[PDB]
Amino acid sequence: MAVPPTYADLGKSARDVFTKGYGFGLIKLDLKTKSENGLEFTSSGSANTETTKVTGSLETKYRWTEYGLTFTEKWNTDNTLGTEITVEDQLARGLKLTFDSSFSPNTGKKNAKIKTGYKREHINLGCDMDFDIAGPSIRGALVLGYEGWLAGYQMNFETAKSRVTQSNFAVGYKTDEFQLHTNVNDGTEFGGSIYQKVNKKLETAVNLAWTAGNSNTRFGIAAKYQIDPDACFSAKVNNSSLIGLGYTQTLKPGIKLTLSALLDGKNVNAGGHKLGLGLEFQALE
């Protein structure tokens, strides 16, 4: 059983480029300190320095053994409450148990979800059940792996009703320089993502999806261009003429500067620019 993170290859390309990147002109912060002693500490969030609009999250995390125990506690300023604790089973190799807590906006009480992952040498099985008091929802995930092609489908069955609430789908193939994954988010958005590497130049990813309702094609391309070990520029544009770039610059061992800006080609000069300035601090050594 040599089972790679195939489920993770379904959205690694897509999630990064698909995200809008709507910066309100504010500051993003991230600080992560790792120790291989069960300790992981993360501080993250965004603050608008124009008056005082600070919303973020604080993560108290526990990391014991790389492929063993990971405890995640996080609380958002939005009052939402997130928990995810993962334990890898040593008897059943490829068996992953994680206990999740869903982050309640108004309730303030975290809610219990049970997340299970079984890896078979060709395909990945995942059972995730969110327990609501009036009607729990059980979502089943299956990632398929067959010579050259990688596939996935995650379905949400709502026992609160008689019905599926979310339908997620993934298909594609992996090649030396090209990775393609067709991804579906509900019946409402279905499209494909292409990951292409330009040797020693830059790396580009394409995401475009069709959204049910009208004949809309959503097209977007992102490329991360690295010239320096301490400097890498990542730019993406969406077919809505929206150009957003993020510049990652390392200022000495421990400080990452991330400049991000979405320029609405619709009329940035008179319509406004989207801005995100982010500092990422890390303690490893």
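Numbers run from 1 along the shown chain.
Method on record in the header is solution NMR.
Here the Cβ of each residue, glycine as well, is placed from N, Cα and C on the backbone.
Straight from Swiss-Prot, the features:
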- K12, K20: ATP binding site (BINDING)
- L242, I243, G244, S260, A261, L262, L263, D264: NAD(+) binding site (BINDING)
- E73 to Q: Abolishes ceramide and phosphatidylcholine binding (MUTAGEN)
- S193 to E: Conformation remains closed and prevents cytochrome c leakage (MUTAGEN)
- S193 to A: Conformation remains open and constitutively allows cytochrome c efflux (MUTAGEN)
- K274 to R: Loss of PRKN-dependent monoubiquitination increases mitochondria calcium uptake, and ultimately increased apoptosis. Consequently, mitochondria are swelled with defective cristae structures. PRKN-dependent polyubiquitination is unaffected (MUTAGEN)
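Sparsest Cβ environment among the recorded positions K20, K274 (other Cβ atoms counted within 10 Å): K20. When the binding-site residues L242, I243, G244, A261, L262, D264 are screened for a C-alpha within 10 angstroms of the C-alpha of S193 (mutagenesis position), no residue qualifies. In this structure, the C-alpha atom of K274 (mutagenesis position) lies 8 angstrom from that of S260 (NAD(+) binding site). Considering only the recorded positions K12, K20, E73, no residue lies within 10 A of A261 (NAD(+) binding site) on a C-alpha to C-alpha basis.
Counting only same-chain residues at least 6 apart in sequence, those with a Cβ under 8 Å from the Cβ of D264 (NAD(+) binding site) are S241, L242, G271, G272, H273, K274. The Cβ of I243 (NAD(+) binding site) has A235, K236, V237, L262, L263, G265 as same-chain neighbours under 8 Å, each 6 or more residues away in sequence.
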